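Asker: Take this structure first; my questions come after.
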Amino acid sequence: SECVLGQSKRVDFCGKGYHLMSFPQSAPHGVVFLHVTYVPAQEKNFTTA
Amino acid sequence: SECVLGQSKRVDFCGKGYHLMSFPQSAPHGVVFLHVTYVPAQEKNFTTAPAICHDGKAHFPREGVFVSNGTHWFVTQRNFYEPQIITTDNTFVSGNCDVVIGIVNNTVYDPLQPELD
Amino acid sequence: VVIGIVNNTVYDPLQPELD
Amino acid sequence: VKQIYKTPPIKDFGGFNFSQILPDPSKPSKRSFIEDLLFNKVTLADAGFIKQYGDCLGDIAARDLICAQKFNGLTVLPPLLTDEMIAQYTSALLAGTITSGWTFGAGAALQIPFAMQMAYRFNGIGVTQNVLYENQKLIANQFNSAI
Amino acid sequence: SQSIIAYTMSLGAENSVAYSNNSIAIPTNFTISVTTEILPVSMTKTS
Ligand SMILES: *[C@@H]1O[C@H](CO)[C@@H](O[C@@H]2O[C@H](CO)[C@@H](O)[C@H](O)[C@H]2NC(C)=O)[C@H](O)[C@H]1NC(C)=O
Ligand SMILES: *[C@@H]1O[C@H](CO)[C@@H](O[C@@H]2O[C@H](CO)[C@@H](O)[C@H](O)[C@H]2NC(C)=O)[C@H](O)[C@H]1NC(C)=O
Ligand SMILES: *[C@@H]1O[C@H](CO)[C@@H](O[C@@H]2O[C@H](CO)[C@@H](O)[C@H](O)[C@H]2NC(C)=O)[C@H](O)[C@H]1NC(C)=O
Ligand SMILES: *[C@@H]1O[C@H](CO)[C@@H](O[C@@H]2O[C@H](CO)[C@@H](O)[C@H](O)[C@H]2NC(C)=O)[C@H](O)[C@H]1NC(C)=O
Ligand SMILES: *[C@@H]1O[C@H](CO)[C@@H](O[C@@H]2O[C@H](CO)[C@@H](O)[C@H](O)[C@H]2NC(C)=O)[C@H](O)[C@H]1NC(C)=O
Ligand SMILES: *[C@@H]1O[C@H](CO)[C@@H](O[C@@H]2O[C@H](CO)[C@@H](O)[C@H](O)[C@H]2NC(C)=O)[C@H](O)[C@H]1NC(C)=O
Ligand SMILES: *[C@@H]1O[C@H](CO)[C@@H](O[C@@H]2O[C@H](CO)[C@@H](O)[C@H](O)[C@H]2NC(C)=O)[C@H](O)[C@H]1NC(C)=O
Ligand SMILES: *[C@@H]1O[C@H](CO)[C@@H](O[C@@H]2O[C@H](CO)[C@@H](O)[C@H](O)[C@H]2NC(C)=O)[C@H](O)[C@H]1NC(C)=O
């Protein structure tokens, strides 16, 4: 419910990175989830105030 | 703690629909909760676009969605229809009309246009 | 329409800024 | 989900694919390609839950461990829901979230373009919606490759 | 006149979403409703 039916905001839920969306898939005796996340990349540093 | 002493934002907590508030009641050997939730109703299909093309720049909803009927584009919050004129203060402006896929032609209103002079 | 609404002038600086 | 949504006839989810996620229309089973692989990879000791007495009536009873268990009063019961029924529930979930996203649930399912669904999810992360539109082709490719 | 009937299970009911890439459904009204949940807290203590 939290990863598929809505967008979880818990930092370590629905895999790693920021939760974007997910799709459930079934398996014998259980569920396997495909968790789609967003991870920022290629940082550069700038002066700040 | 999360339904009574706070407002849970977890989608499947405190019953079904969007959580607003709750009230606990006791029972022998347990607790029974009364969960007050909001369920949207009477939806209609409006035409939509991710942005409005004004002077070649793309205008994106500041909040809500840009939608239309047979003659006009307007902006509304997503969870409860309240059509409003799309103005320059109701939108983010960036890029251009050749970047956004699905952008449509609609003049965006400038609230300071009269310049009081 | 609003229940509990009170009378209070809301500030807008635009004309003083223009002239 | 008590509303079993059919796999949409429209696959125009922006530039995104999802064909290996959605149920295979050509398969008797309602499993997606990935699901069919998951089922093929997990190994079950046996299947069908029916063995007739005559089938173990011989030396063979000592080779078939499950039949040997049955002869000592130990049995295995079938699940109430079948693999097909589960696939139907996952299908409904996928159809729901692919075409209505958040609004497929918590009430009637309300349609929304896929790109917009993600734009709202990005706003939720804290990424301006403009990133998706600017990089919509990139994002769809990154997703399609990830799958 | 009465008997035990065997039948297959339904899964709720069949539905679908139009999914036009040019259209969004937007609520125009809402209902606030209250539902309940029942959760055990304790066992009879024994000795
Ligand atoms: C942030 O600025 C620093 C300094 O210009 C970049 O280089 C690092 O500097 C620290 C000392 O402050 C050293 O200990 C590291 O070993 C240096 N890094 C490397 C790879 O030599 C740093 O790369 C800049 N960050 C980003 C994202 O560009
Ligand atoms: C689309 O919505 C607009 C309002 O945002 C409608 O415009 C109004 O129409 C009434 C007549 O029914 C006029 O009296 C108002 O003055 C109009 N308002 C504005 C701001 O122009 C418009 O008619 C709707 N179009 C369709 C095809 O339904
Ligand atoms: C949604 O899909 C329709 C096609 O089903 C797209 O329609 C095209 O719009 C462009 C606008 O410049 C026309 O030149 C094409 O001829 C139209 N195609 C067809 C088959 O008529 C529409 O652009 C898509 N919308 C979004 C947001 O992706
Ligand atoms: C908004 O309208 C303008 C015209 O006023 C469109 O720009 C022209 O589109 C035609 C094709 O229909 C091209 O042949 C012209 O070369 C375009 N003009 C320029 C200066 O490039 C514009 O595309 C429309 N925008 C939207 C989002 O519909
Ligand atoms: C703000 O003050 C105005 C008066 O200057 C109020 O308007 C009148 O209110 C009385 C009731 O107290 C009505 O009988 C009159 O008919 C109203 N006048 C007009 C022209 O409609 C107004 O209600 C006050 N607003 C608030 C929030 O206190
Ligand atoms: C999703 O991508 C697959 C490729 O990974 C597309 O299916 C391929 O279609 C070619 C013929 O054009 C076949 O030779 C391949 O064997 C197919 N591959 C697979 C895995 O089926 C598929 O059409 C794309 N679907 C969408 C909706 O974009
Ligand atoms: C982020 O970096 C990636 C590569 O790591 C860029 O995406 C690829 O760009 C090359 C051209 O240099 C293309 O041939 C590849 O097909 C692209 N990848 C995909 C999945 O399409 C990406 O454009 C960069 N993004 C930004 C915002 O700079
Ligand atoms: C959205 O528009 C459709 C028409 O395109 C409305 O009617 C249903 O459309 C679907 C096709 O997507 C058909 O399968 C249904 O049978 C149609 N309904 C009926 C009763 O015939 C749909 O109701 C509109 N959505 C909203 C919220 O008004």
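Following Swiss-Prot, chain E shows residues 689-735, kept in their order.
Per the header: electron microscopy, 4.5 Å.
The backbone N, Cα and C atoms fix where each Cβ goes, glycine too.
Feature list, courtesy of Swiss-Prot:
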type    : residues        : note
VARIANT : E:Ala701 to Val : In strain: Beta/B.1.351, Iota/B.1.526
VARIANT : E:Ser704 to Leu : In strain: Omicron/BA.2.12.1
VARIANT : E:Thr716 to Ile : In strain: Alpha/B.1.1.7
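Walk me through the surroundings of each of these features.
Answerer: Around E:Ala701 (variant position), no same-chain residue six or more apart in sequence has its CB under 8 Å from its CB.
In three-state terms derived from DSSP, E:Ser704 (variant position) belongs to neither a helical nor a strand segment and is classed as coil. For E:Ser704 (variant position), no same-chain residue 6+ apart in sequence has a C-beta under 8 angstroms from its C-beta.
Using a 10 Å radius centred on the Cβ of E:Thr716 (variant position) and all shown protein chains, the other Cβ atoms total 14.
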Asker: Among the variant positions E:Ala701, E:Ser704, E:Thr716, state which ones have a Cβ less than 8 Å from a Cβ of chain D, giving them in sequence order; state 'none' otherwise.
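Answerer: Checking chain D against the variant positions, the residues within range (Cβ-Cβ under 8 Å) are E:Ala701, E:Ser704.
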